[PDB]
Amino acid sequence: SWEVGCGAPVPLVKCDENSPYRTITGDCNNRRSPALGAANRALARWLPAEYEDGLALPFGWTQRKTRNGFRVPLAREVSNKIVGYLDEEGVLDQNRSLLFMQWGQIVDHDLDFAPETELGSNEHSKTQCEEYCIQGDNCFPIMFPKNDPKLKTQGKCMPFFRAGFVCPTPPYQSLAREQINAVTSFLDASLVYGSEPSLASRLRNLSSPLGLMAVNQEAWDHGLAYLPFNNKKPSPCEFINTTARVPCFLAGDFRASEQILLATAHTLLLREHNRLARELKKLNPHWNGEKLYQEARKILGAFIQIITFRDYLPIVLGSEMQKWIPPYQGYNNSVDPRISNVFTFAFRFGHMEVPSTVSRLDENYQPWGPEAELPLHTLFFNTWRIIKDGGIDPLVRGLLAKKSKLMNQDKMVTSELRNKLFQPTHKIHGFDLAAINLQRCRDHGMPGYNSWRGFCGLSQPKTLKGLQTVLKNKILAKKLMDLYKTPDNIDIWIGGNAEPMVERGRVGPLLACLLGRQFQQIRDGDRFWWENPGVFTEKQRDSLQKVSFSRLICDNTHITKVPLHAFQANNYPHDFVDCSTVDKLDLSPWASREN
Ligand code: HEM
Ligand SMILES: *[C@@H]1O[C@H](CO)[C@@H](O[C@@H]2O[C@H](CO)[C@@H](O[C@H]3O[C@H](CO)[C@@H](O)[C@H](O)[C@@H]3O)[C@H](O)[C@H]2NC(C)=O)[C@H](O)[C@H]1NC(C)=O
Ligand SMILES: *[C@@H]1O[C@H](CO)[C@@H](O[C@@H]2O[C@H](CO)[C@@H](O[C@H]3O[C@H](CO)[C@@H](O)[C@H](O)[C@@H]3O)[C@H](O)[C@H]2NC(C)=O)[C@H](O)[C@H]1NC(C)=O
Ligand SMILES: *[C@@H]1O[C@H](CO)[C@@H](O[C@@H]2O[C@H](CO)[C@@H](O)[C@H](O)[C@H]2NC(C)=O)[C@H](O)[C@H]1NC(C)=O
Ligand SMILES: *[C@@H]1O[C@H](CO)[C@@H](O[C@H]2O[C@H](CO)[C@@H](O)[C@H](O)[C@H]2NC(C)=O)[C@H](O)[C@H]1NC(C)=O
Ligand SMILES: [Ca+2]
């Protein structure tokens, strides 16, 4: 049942129907709908889109037009009055490690990606939005509210370009605007291998039939691999420090270098690939180039699904886990595996877990140097710190020894993300992730905070006194009401992230419902979900059940002290054990007796 939407850009295939290997583009996962789930297609819509002209112009684009009677408040003003805070003390999540926030980004990045329009790299359209803030076509700038400090320093606005959409590119098609997802909707470790056949192949070694991924040649990490640099010459990573000119990295996903801790996580993944392919070679000396690559890839793919569903969602969705994601019962071909547009905003709850600083610890898990604790804002698109100052061991240690930030109603997003975010295209370190997130809700057309509380079958507040109760907070409910003038207009992001947390989770009623459903779907609809009979052998599954991020850390770095539960907050040296005391990934059942 797959065809109409728009023939679209999407590159045509022919399915093998018998290949035990996933396609790079995600196509052919579903035999009835080939493309359901495949990259470079439209995000899924769980509810009708809500645009100003009900087709493609966002709410806030035309000043004089209201929403339900009132004027949507400037994203940046919501940011200033409700989001930001000053005191960075007593704001850490006592029972979550920095890895908690870090793994979430890996997952989100694996599942969705709505790139900006482009149609500019020569053009003066990439400057008529930066310099003058003139709204039009794909530039929907974030104006600055009266009395904003950035007015005196940065200008009258922050450039912002609407997301890409799915038939064309430039102008339009007749119908209702739908944003694009440039990656695959299946938890298949697509951030490691790319989503297009072309990128997928540039990432491979194809000189030696060992099936290895290509690693950097100009620099090493104690004999260990580094990701490969990037060929493209305008590079933001060179920019932040024109003196050490280190370019960004090249990996299956483009945001791989937004921040030092993300690239670090990426590097651990590239390694286990090669590692997993050197071993498999030993075992089966007759296996060839493609065989090694695919089989290794298949493994790492099952890895990510396991860590995520077993270790990561249970402490995110808390006690609301079994209500949305019941125990697995097999493949279901009647389930839309496609990521929905709202998931990409619901999942952004993490943004309020990013802490103000990042640390580097030596072996005794102590301060590594004199400038070991650096401000979060000096690490965006920073590769020199890795390559030219320490390696990745110091950074991985921090991920385990330090903590995550705890969403606090009186303290939402770090000022490191709200005032000093760096953007790949521009130069200053002065953007606001909060205003961008909010502006993007409207860009993508998301419906109000209530339409969603309704979608999830929750009470819908119409009065100040009512909003006080749901958020269980007066000040907040009042500020939220002074700006939005009706609970019907609270942007789902700031809206969803304002409800108090659920028992043992880290998100509330409306986010738990939105994340819950989604994850249930990608699992129930993936023909290659590791627990799905036939994908792996009964004996293979038994061996994968033991994987643990901890081990991943041991077989891939020179760390020898790691916690058993890398996600909860552990303290060194008590909660740390020696690597030799940690279960290994026994690849024995991956041997093949010809006779
Ligand atoms: C800096 C940034 C982060 C911290 C170092 C950070 C972190 C996260 C986490 C931990 C997420 C999930 C649990 C998460 C989700 C999504 N992000 Fe955020 N992210 C940083 C920076 C950015 C920037 C800049 C953007 C672009 C926003 C835009 O709309 O232009 C960004 C996006 C997202 C995003 C949207 C996915 C998409 O399809 O584009 C998440 C789902 N992150 N981030
Ligand atoms: C910090 O968070 C930790 C993770 O939630 C928590 O430890 C976990 O506590 C839960 C019970 O709340 C238990 O989790 C698992 O227990 C049963 C076995 O009896 C499993 O079959 C279930 O899947 C369930 O998830 C464990 O006791 C433990 N889990 C892990 C992985 O360590 C800590 O208690 C929290 N620390 C503080 C101070 O609150
Ligand atoms: C841009 O990246 C540079 C890395 O190439 C970085 O400079 C490097 O780091 C420090 C500079 O403070 C120097 O390291 C230390 O060397 C010895 C110890 O071995 C000390 O005696 C020195 O005082 C110094 O602290 C490196 O030598 C230096 N390398 C080079 C080529 O400059 C810059 O700090 C970065 N600049 C910015 C603005 O971020
Ligand atoms: C592709 O794989 C080959 C085979 O392992 C790599 O060749 C090795 O290169 C390193 C340093 O250049 C040395 O250990 C040897 O010269 C090679 N080893 C062997 C066993 O041949 C090659 O570097 C890889 N290419 C890329 C881009 O990653
Ligand atoms: C296969 O997955 C579908 C996807 O939802 C399941 O659909 C059931 O529940 C849906 C609402 O959540 C409803 O649309 C349907 O009434 C219902 N489907 C049927 C056939 O009753 C479906 O139950 C799953 N199939 C099996 C055998 O579990
Ligand atoms: Ca994916």
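Heads up, chain A uses Swiss-Prot numbers, so what you see runs 118-712.
The backbone N, Cα and C atoms fix where each Cβ goes, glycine too.
What Swiss-Prot says about this one:
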- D225 to V: Partially bound heme (MUTAGEN)
- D225 to E: Partially bound heme and decrease in activity. Loss of heme binding and activity; when associated with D-375 (MUTAGEN)
- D225, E375, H468: heme b binding site (BINDING)
- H226: active site, proton acceptor (ACT_SITE)
- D227, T301, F303, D305, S307: Ca(2+) binding site (BINDING)
- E375 to D: Partially bound heme. Loss of heme binding and activity; when associated with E-225 (MUTAGEN)
- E375 to Q: Decrease in activity (MUTAGEN)
What is the biggest Cα to Cα gap, in Å, among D225, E375, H468, the residues listed as binding heme b?
-> 14
Around the Cβ of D227 (Ca(2+) binding site), other Cβ atoms found within 10 Å total 25
Using the centroid of the Cβ atoms of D225, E375, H468 as reference, list every other same-chain residue with Cβ within 8 Å of it (recorded heme b site), in sequence order.
-> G221, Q222, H226, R372, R465, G467, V471
Using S307 (Ca(2+) binding site) as the reference point, find which of the recorded positions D225, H226, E375, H468 has the shortest Cα-to-Cα distance to it.
-> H226
Note: in the chain of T301 (Ca(2+) binding site), residues six or more apart in sequence with C-beta under 8 angstroms of its C-beta are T142, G143, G154, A155, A156, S307, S312
Would you identify the secondary structure of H468 (heme b binding site) according to DSSP, in three states?
-> helix
Neighbourhood of ligand 2 - recorded positions from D227, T301, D305, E375, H468 with Cβ under 6 Å | none
Nonlocal residues around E375 (mutagenesis position), in sequence order (Cβ under 8 Å, 6 or more apart) | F497, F498
Taking the centroid of the Cβ atoms of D227, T301, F303, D305, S307 as the Ca(2+) site, which other residues of that chain lie with their Cβ within 8 Å of it, listed in sequence order?
-> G143, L228, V300, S302, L304, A306, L308, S312, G418
Students should find that the Cα atoms of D305 (Ca(2+) binding site) and the residue listed as 'active site, proton acceptor' sit apart, in Å rounded to an integer, by 11
Going by DSSP, give the three-state secondary structure for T301 (Ca(2+) binding site).
-> coil
Per DSSP (helix/strand/coil reduction), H226 (active site, proton acceptor) sits in helix
Where the criterion is a Cβ under 6 Å from an atom of ligand 1, which of the recorded positions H226, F303, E375 meet it?
-> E375
